[PDB]
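**Q** Dumping the structure here so I can ask a few things about it.
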Amino acid sequence: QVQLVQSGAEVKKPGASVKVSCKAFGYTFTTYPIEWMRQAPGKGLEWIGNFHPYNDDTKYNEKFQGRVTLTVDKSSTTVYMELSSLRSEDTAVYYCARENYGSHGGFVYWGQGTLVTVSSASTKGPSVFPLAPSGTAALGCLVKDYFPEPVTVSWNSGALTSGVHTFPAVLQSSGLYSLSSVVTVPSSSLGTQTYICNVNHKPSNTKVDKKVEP
Amino acid sequence: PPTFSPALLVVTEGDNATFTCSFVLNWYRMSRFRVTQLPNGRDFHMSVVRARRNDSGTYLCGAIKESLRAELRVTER
Amino acid sequence: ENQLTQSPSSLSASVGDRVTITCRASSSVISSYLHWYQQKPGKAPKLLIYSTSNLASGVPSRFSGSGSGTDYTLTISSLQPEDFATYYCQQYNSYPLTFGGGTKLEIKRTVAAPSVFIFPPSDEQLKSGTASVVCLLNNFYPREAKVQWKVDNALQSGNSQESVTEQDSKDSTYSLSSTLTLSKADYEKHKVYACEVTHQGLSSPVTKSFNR
């Protein structure tokens, strides 16, 4: 029943600090170090540091240049990663992890990951614009200028799944994300069926249904 | 049965590593190695000074009552 | 730091094939401290192999690990559907801990040319001062594709962005969107918007275009 549970997704402006929690369940908290890593879209996996509840010892990746502090609350079996002076390049999923007996450095148990988005942008739902169709016809919805990730998209409240492609968000120079979701349908069905993309953006508690017409 | 804490210590070569044995008390592996009884008398420090990579491995304390195994890892500087 | 480099960065194979991935360390690692993880989209990594060759808990024996010094390998000797994923190596020989860049195992499939479609900005969007023009490459294989935008025959650069899906859950193809972003002013000053697509599945590059 070993589990690491991390705090939820965070948005931050440049220069700010984040503090991500990792709460350890299911074992003697002082027995193992807690390790921290992060994964940025195009960097792969980077080690941040570790903290040993046994003795409060910390090791840090020098790359952070003293911008990271790891602290503990023994009372709540929680290790904290505090990352200061945040920059754009700090946008990532942050993980905590631990070894197990005999893993010799292999991380057996992982927290679920915490998304931290660093940007001058502000939290907002998307504008949703039709990609209007004109044997097979493609149509879609352009889901533009939201922050932060993620959005999700369905078609016709879930009843249209076949031929659907929702592209990964791209970060625009504006600092806002954009994506499109497309579907291909029989062209004879353009006059014959209603097509609605259902766009969900939980970070701004926004839901948009957009009907897409020729 | 003694307690031997923690389950994993990781140090860099040249550093110190100090396990705690909690309970004739001996330190086994399955000079530089020292045992120190703390003031309280129940707890003992089982320390390695100037740790070497070859120190890496599995250890126990025994009183024959043996603790659970713990691991020492000594990384390369 | 002891840099780890994985080879290849990507490879495509089928259910039932055997593949080998490589991890190479810039500096010699004791083989006890070299590990492998599998990562699937939206999930944390899962330890697969620890200490070069030992399977982690619940890992099938079609996975194997081999190596020492600076040269390490991971082999999957009879692929299953679940196995298509990214694999990383990691060293616990020295601080800082390092990971390889990852190798993505993809599904091999026959070549398929994209269907190309293009979408003018919506009127709804034009009301706001911006025009996005979207070109869709649909259901193609393999992933390599080139898209170029032309407005009145002028090649565009620095004002478009592409996104590609993961392999489709059904047919293992890819799809690609390229989105050209212009000011309404610019959009309204030009006539012909053309998306030029090159892909090994077509003999000659295909243009889809429209007049405003």
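Residue numbering for chain B follows Swiss-Prot, covering 34-56, 64-70, 93-125, 134-147 in order.
Header says: X-ray crystallography, 1.6 Å.
Yeah, the Cβs are placed from backbone N, Cα and C, and that goes for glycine too.
Below, the features straight out of Swiss-Prot:
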- B:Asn49 to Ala: Decreased N-glycosylation without affecting binding to binding to nivolumab drug (MUTAGEN)
- B:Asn116 to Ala: Decreased N-glycosylation without affecting binding to binding to nivolumab drug (MUTAGEN)
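Please go over these features one by one and say how buried each is and what sits next to it.
**A** The local packing around B:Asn49 (mutagenesis position), expressed as other Cβ atoms within 10 Å of its Cβ over all shown chains, amounts to 13.
With a cut-off of 8 Å between CB atoms and residues at least 6 apart in sequence, the same chain places B:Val144 near B:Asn116 (mutagenesis position), listed in sequence order. Classification of B:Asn116 (mutagenesis position) by DSSP places it within a helix.
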**Q** With 8 residues left out of the model, how far is B:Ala125 from B:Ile134 at the Cα, in Å?
**A** 6
**Q** Can you grab the distance between C-alpha atoms at B:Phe56 and B:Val64 for me, in Å and as a whole number, given the 7 missing residues?
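**A** Spelled out: 7 residues absent, and the flanking Cα atoms 11 Å apart.
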**Q** With 22 residues left out of the model, how far is B:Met70 from B:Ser93 at the Cα, in Å?
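**A** Those two Cα atoms are 18 Å from each other.
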